[PDB]
Every structure is written in C-alpha cells, then in structure tokens.
Amino acid sequence: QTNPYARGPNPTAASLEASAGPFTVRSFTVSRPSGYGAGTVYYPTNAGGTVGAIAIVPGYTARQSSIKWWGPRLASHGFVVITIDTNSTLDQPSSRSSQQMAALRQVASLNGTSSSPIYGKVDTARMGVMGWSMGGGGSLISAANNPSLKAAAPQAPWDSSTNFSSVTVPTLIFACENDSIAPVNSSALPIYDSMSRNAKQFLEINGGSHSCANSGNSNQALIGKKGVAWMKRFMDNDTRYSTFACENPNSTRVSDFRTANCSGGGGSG
C-alpha cells in the first residue's frame, strides 16, 4: 500500500545534508499564545498532503533563537514546527514539558482556524517533541506522559532525574562530547541508557560544547540529516528513511553512537 504519510522525493545523503529540503517554508508568530510564552510556527506551503507537528523548547535562560534553525530545516522536509519561548526563562523541565504540549495543542487549534496560515495543513494525530537541555528533559517528560507522541529528538538533555525507563516513544538523543553544563556521562548518556522500551539512538558530536546542536552550529549537515531522518521514519512511518534513521553515520564528527530497536533496512537479520 502507498504510505498515506509519505511526502517528498526519495532521500539521498546529499538531499538530507543540504540546508533545506524540497518544500517552500513560511512562518508566523502566534498572536495569543495559549499556555506558553511565545511561539513561531514554520510550515511547508506545498508538502502534498497534511503533515505532522513538532514542538521545540529551549533551555534555561534561553529563547527561540537557540533552537530556531530546526524550524526551516524540518519544515522544508514536510513538518509544521513550533518553536517556543517559555512563560519564564527560568522555568524547570516539568513546566517546559507542559508548555511544549500546550504549543502542540495550539498548533492543532490553528489547524482548525480558517484565518490561520496552517489551516488544514496539520495531521493532528502525528506529533513529535524536541528541545535543548532543560527543554530536552521536558521533551522526554512529554514523551513519558504522552506515549501517543510519534517521535522525540532532544539535544544535550538535562532533567533532575535521568530515569526515563517508561518511555515507549522512538527517541534520538543528540549529545555534545565536551558538554560542561549537562555533562554527557551524568545526563544524556544515563538518560539514553535508562530507556529499554523503545527504538532509541544516541549521537554524540565530537568536541561539542553544550550548544553543539543549536542555531549556527558547525554540524547542521549531520545533525539536520539525522533529525529529519528520525522524524520522517517515526512520525511518517516512512521506511524510505529506515537506513538514514537507524544507521551509524560513520562520521568523523561523531565521538559516540549507539542505537537499539532500530531496524535499519537489513531484513530480519
């Protein structure tokens, strides 16, 4: 059967590493944010069907600028993306998760609002979560509390607990080798190791500082390829992306790679 959620052309490494995918992207700022501080919605104008929605949250003290690059990068491959500012820059992870879910709720509401640029563009049954540091911890909390989410891809995550063993959502963890804010061996890696009930992946950027996956980073080719491939594979069920999502990228830019329960296009063996 034709996968009803497949969008865009067959992927190549070059097309996933480029700065933009196939679709034209527009954006708007949310007029009256509902349950969070502010939001920018990125969306494809011509995806060829409804697409899933992804909500992205920054870390402590941080604002949309730190995570903004994901907006165009994901939306140009066929997603509606909302980046947010939290009610307070000093909100903790559980609050960030609530606000993340409120942003997804509002994307669904705008999909139903005839005046909105994303009217009828969203499949509100297919949602994902991303975010940086405390916003990454908030993404994992969102996944733990809302298992119908289709994918999570936090970056340099931190939470006051590293035990995310209840998560059944496919989760890709971006980590930064030299992170001194949320050190990998006390945060991102114990988080990754705690999850035994899901498809999961761990991708650590060689020499990365705590901001190694943020706007302006020097690995947008690899990080953007992996984020889009993960979201395509698991939010769209798009098996064209099974290998890009699950495979070791064999990159000089990677200082650790792990994956579990990720079938990468090799049959049953």
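Easy rule for this one: first residue shown is 1, then count along the chain.
A Cβ is built for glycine as well, from the same backbone N, Cα and C atoms used for every other residue.
Other C-beta atoms found within 10 angstroms of the C-beta of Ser133 (active site, nucleophile) number 30, with every protein chain shown included. Residues or ranges marked as active site, nucleophile by Swiss-Prot: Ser133.
The active site, charge relay system annotation in Swiss-Prot covers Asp179 (among others). DSSP assigns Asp179 (mutagenesis position) to coil in the three-state reduction, placing it in neither a helix nor a strand. When Cβ atoms from all protein chains are considered, those within 10 Å of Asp179 (mutagenesis position) total 23, not counting its own.
Proximity of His210 (mutagenesis position) to non-local residues of its own chain (separation of 6 or more, Cβ distance below 8 Å) is seen for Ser133, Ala156, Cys176, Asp179, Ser180, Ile181, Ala182, given in sequence order. Under the heading active site, charge relay system, Swiss-Prot lists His210 (among others).
Annotation source Swiss-Prot lists poly(ethylene terephthalate) binding site at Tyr60, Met134, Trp158. Within the same chain, residues at least six positions away from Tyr60 (mutagenesis position) with a Cβ under 8 Å of its Cβ are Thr89, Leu90, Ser133, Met134.
According to Swiss-Prot, the mutagenesis experiment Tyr60 to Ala (Swiss-Prot position 87) carries the following note: Displays increased enzymatic activity on PET bottle. Displays decreased enzymatic activity on PET film and on BHET.
For the recorded site, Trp132 (mutagenesis position), the DSSP three-state label reads strand. For the mutagenesis result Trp132 to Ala (Swiss-Prot position 159), the note given in Swiss-Prot is Displays decreased enzymatic activity on PET film and on BHET.
Here Swiss-Prot notes a mutagenesis experiment, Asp179 to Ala (Swiss-Prot position 206), with the remark: Loss of enzymatic activity on PET bottle and on BHET.
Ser187 (mutagenesis position) carries neither a helix nor a strand DSSP state and counts as coil. The Cβ of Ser187 (mutagenesis position) lies under 8 Å from the Cβ of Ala156, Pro157, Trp158, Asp159, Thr162, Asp179, each of these being in the same chain and 6 or more residues away along the sequence. Where Swiss-Prot documents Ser187 to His (Swiss-Prot position 214) as a mutagenesis experiment, the accompanying text is: Displays increased enzymatic activity on PET bottle.
For the mutagenesis result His210 to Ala (Swiss-Prot position 237), the note given in Swiss-Prot is Loss of enzymatic activity on PET bottle and on BHET. In the three-state DSSP classification, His210 (mutagenesis position) falls within coil.
What Swiss-Prot notes for the published mutagenesis of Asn214 to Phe (Swiss-Prot position 241) is this: Increases activity towards 1-naphthyl butyrate. Non-local contacts of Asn214 (mutagenesis position) by the CB criterion (under 8 A, 6+ apart in sequence, same chain) comprise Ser66, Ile67, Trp69, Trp132, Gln155.
Apart from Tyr60, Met134, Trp158, the poly(ethylene terephthalate) site neighbourhood in this chain, defined by C-beta within 8 angstroms of the site C-beta centre, holds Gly59, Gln92, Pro93, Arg96, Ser133, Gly135, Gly136, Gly137, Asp159, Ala182. Here the binding residues for poly(ethylene terephthalate) are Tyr60, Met134, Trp158. Their largest Cα to Cα distance works out to 10 Å. For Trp132 (mutagenesis position), the number of other Cβ atoms no farther than 10 Å from its own Cβ, over all displayed protein chains, is 29. Over all protein chains present, the Cβ of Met134 (poly(ethylene terephthalate) binding site) has 29 other Cβ atoms lying within 10 Å.
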